[PDB]
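Okay, handing you the structure first.
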Amino acid sequence: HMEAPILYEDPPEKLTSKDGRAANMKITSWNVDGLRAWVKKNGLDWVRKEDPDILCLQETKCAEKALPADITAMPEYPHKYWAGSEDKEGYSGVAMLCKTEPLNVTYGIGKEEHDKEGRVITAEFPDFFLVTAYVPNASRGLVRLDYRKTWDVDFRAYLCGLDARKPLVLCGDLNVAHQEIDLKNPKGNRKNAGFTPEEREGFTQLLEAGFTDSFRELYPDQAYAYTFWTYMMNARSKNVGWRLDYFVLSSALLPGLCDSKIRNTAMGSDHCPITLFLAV
Amino acid sequence: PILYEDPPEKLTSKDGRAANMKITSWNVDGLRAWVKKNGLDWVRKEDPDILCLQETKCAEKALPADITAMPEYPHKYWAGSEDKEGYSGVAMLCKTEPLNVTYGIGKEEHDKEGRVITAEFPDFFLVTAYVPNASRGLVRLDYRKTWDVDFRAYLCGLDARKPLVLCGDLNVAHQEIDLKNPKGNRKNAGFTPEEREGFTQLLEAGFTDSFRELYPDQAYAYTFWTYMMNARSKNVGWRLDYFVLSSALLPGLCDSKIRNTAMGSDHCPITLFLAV
Amino acid sequence: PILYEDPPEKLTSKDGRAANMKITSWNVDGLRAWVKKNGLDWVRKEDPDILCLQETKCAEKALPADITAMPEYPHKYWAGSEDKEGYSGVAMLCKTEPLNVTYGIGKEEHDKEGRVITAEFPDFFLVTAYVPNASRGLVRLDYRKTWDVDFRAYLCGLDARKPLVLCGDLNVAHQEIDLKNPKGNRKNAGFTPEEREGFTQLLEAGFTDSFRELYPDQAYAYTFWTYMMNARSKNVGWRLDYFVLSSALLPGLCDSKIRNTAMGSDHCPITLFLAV
Ligand SMILES: [Pb+2]
Ligand SMILES: [Pb+2]
Ligand SMILES: [Pb+2]
């Protein structure tokens, strides 16, 4: 006897926006869990196959100085930004590789007590902001849940601030499976980092601040769609995972939303990449 | 076993003026225990103009008569942890009554514990502080990063309207020269990158590490030694106690001492000589 | 027969930190024979965070599915000999993927046998090695001497960047206390003055023999016994397997065990508890 595994097949790409336009922008987000290793595992090959206009990475865990030439020298993205690229904090680090240079790129969220770890890069474009983030994990024994609660409050404030100026796309590893449909075992994880009531509420509040979970908006009933699987116990081959990676959009960008895909087929990390298709 | 002898006192300042202000700071590791270990005897011998104590861990109510009755310091100020507990705590004993004394840094979340006392004198502000320890497994590190930001802002504020002297256990070895084993303590409270950067930011805000200013190449000079591993007898310690001065006070700086000979705690006292 | 009982596990470091890293090293004397002898069963009981194996003598293509498919260790690394030879071969199985894994010590002279794997983690380097045996009649003692020099240089290179933990069969009983019959083996591989000196030189380069550091007077503690003459039953063995730490890591050292009751090879495993 045994319980059968329920696999997920990402639907075909919808290349038409809500308001009828053709997709002309492609943004990919990927928690690479150690960029050096991800690169050796050929992650860049997949990136070239996806050929996104903007590539956002989380958990690079590599000081900018230690970045392999394979990625810093990529012709595809003449504008690369690295954060937390500190060797001393090898448990963070984010990056944004753009084909087009933004108006301005900032690091962190304007709160020095939060910006010591490279978790957020914000690129400003004429029409909107692109924010990629590696949210603080509540960690083992929830020993960092208090800080995570403060972070959610501050990060939300920061996002609402930006939203007041221009619409924005928030993407990355938000270290939270919003609802039960967002993870295989909600019962056994309610006291674990990523699925505590507090983290879930924080995300609910962010959405109620005027933002939308792109994937959930397009597929409100699609279960078993995850972006993370613990490397342990062949979890991925059984599709026993969590949906921790999102593309959250401010209301004004929904008309331009075409699709929000989960490339659960791309290997190289315990997270798979997610791709957003927009009409801008 | 490299040892360290503190140089002889330099009673002449940068601009020539003779030292005329003597300030001592000391993490007493429990004021009640420290007093029983004859801490006050050393104080009377050092005879500072102002005594700043950190980690007193004793609510006023419970303060021992031996210290509250000291006739040498008529003006005493105690900062305890609001919750009437006796956690942390700092004190400042003076021979001269300051123009004004305040507690905390104007931040409820931080003023919940007794960590700061600001005494305003005609020439300068004297701020003594017991900075939050990141603690075991760096569990309070995030809290510490927030403290560092707010405390810095607070100090900059005071520095804007008057020169200040900051003293106490800042719970951080700024550079590698500030501790015996930097390599193995990277993930230890007091030597994390976040804590180091925090101190650098404070200095970059217009402040000077008195001791390092006077002895930039002097190593093995520590103010802390873990009670464990017989660290002190081997001088395997950290430099966690400082006298951080506003630029304007540099001319009057005479010397910054480390009395590693005084016992009674896992921290030794530090004394500052100023010409104000 | 003078036997040895390994003391209970100590899970707190010298500086007071609770163990957060468990590493096991084991010379399996042929991975294939070992797996069949149920070595993995024991491995699952010990359940270390990282498992290092030496003398695997098995091409990756020939590895038994029983080990390559262990769900417990998602990240496995194999270092075999050039043409799938049965000489040496080491492996490292990790629960957490390291930042970077490299093979050999940067010298084709020594990297033709799969003797070393270096895993770089955020706070330290984990190196597992299978040191070249001086072999029969010391016919390979010269090469071994060359090896000790380069390997020491290699470890020093890494140490200058990050602290490291070195584990594996280092093929040497450091001192007389590390083997049952010192006098009879002074001219045999593993106890020549040269090999001993080499190990001594390594420690003086800034490293510590974990086990001897915790139990300086503990005799009869071995990790190897020849299969012949019931050596293991009489506990006539050698201590050839170590956990050598950058001295900086000492305060983080909790315990260094010798699991002499675990069977399956002519070596028993050793386990290290660390606070990283
Ligand atoms: Pb990770
Ligand atoms: Pb204490
Ligand atoms: Pb065998």
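Here Swiss-Prot sets the residue numbers for chain C, with the shown residues being 35-310 in order.
The deposited model was determined using X-ray crystallography, 2.3 Å.
In case you wondered, yes, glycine gets a Cβ from its N, Cα and C as well.
So Swiss-Prot says this about it:
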- C:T58 to C: Confers redox activity (MUTAGEN)
- C:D63, C:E89, C:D300: Mg(2+) 1 binding site (BINDING)
- C:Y164: active site (ACT_SITE)
- C:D203: active site, proton donor/acceptor (ACT_SITE)
- C:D203, C:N205: Mg(2+) 2 binding site (BINDING)
At a 10 Å cut-off from the C-beta of C:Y164 (active site), count the other C-beta atoms across all protein chains.
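If we count other Cβ atoms within 10 Å of C:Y164 (active site), we arrive at 25.
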Neighbour count first, Cβ atoms within 10 Å, every protein chain included; then name which of C:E89, C:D300 tops the list of binding-site residues.
C:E89
Quick check on the recorded positions: of C:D63, C:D203, whose CB has the lowest count of neighbouring CB atoms inside 10 Å?
C:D63
Name the secondary structure element type, per DSSP in three states, that contains C:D300 (Mg(2+) 1 binding site).
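DSSP assigns C:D300 (Mg(2+) 1 binding site) to coil.
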Looking at the recorded positions C:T58, C:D63, C:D300, which ones sit with their CA no more than 10 Å from the CA of the residue listed as 'active site'?
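Matched recorded positions: none.
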To the nearest whole angstrom, what is the C-alpha distance linking C:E89 (Mg(2+) 1 binding site) and C:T58 (mutagenesis position)?
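Cα-Cα, rounded: 15 Å.
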Between C:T58, C:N205, which of the recorded positions has the fewest other CB atoms within 10 angstroms in the structure shown?
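Least crowded of the recorded positions C:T58, C:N205, by Cβ count within 10 Å, is C:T58.
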Apart from C:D63, C:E89, C:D300, which residues in this chain have a Cβ no more than 8 Å from the mean position of the Cβ atoms of those residues at the Mg(2+) 1 site?
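Leaving out the recorded residues gives C:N61, C:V62, C:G64, C:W68, C:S299, C:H301.
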Which of these recorded positions is closest to C:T58 (mutagenesis position) if you go by CA atoms: C:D203, C:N205, C:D300?
C:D203
Can you list which of these recorded positions (C:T58, C:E89, C:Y164, C:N205, C:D300) have a Cβ closer than 6 Å to ligand 3?
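Cβ under 6 Å from ligand 3: none.
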Can you see whether DSSP assigns the residue listed as 'active site, proton donor/acceptor' to helix, strand or coil?
strand
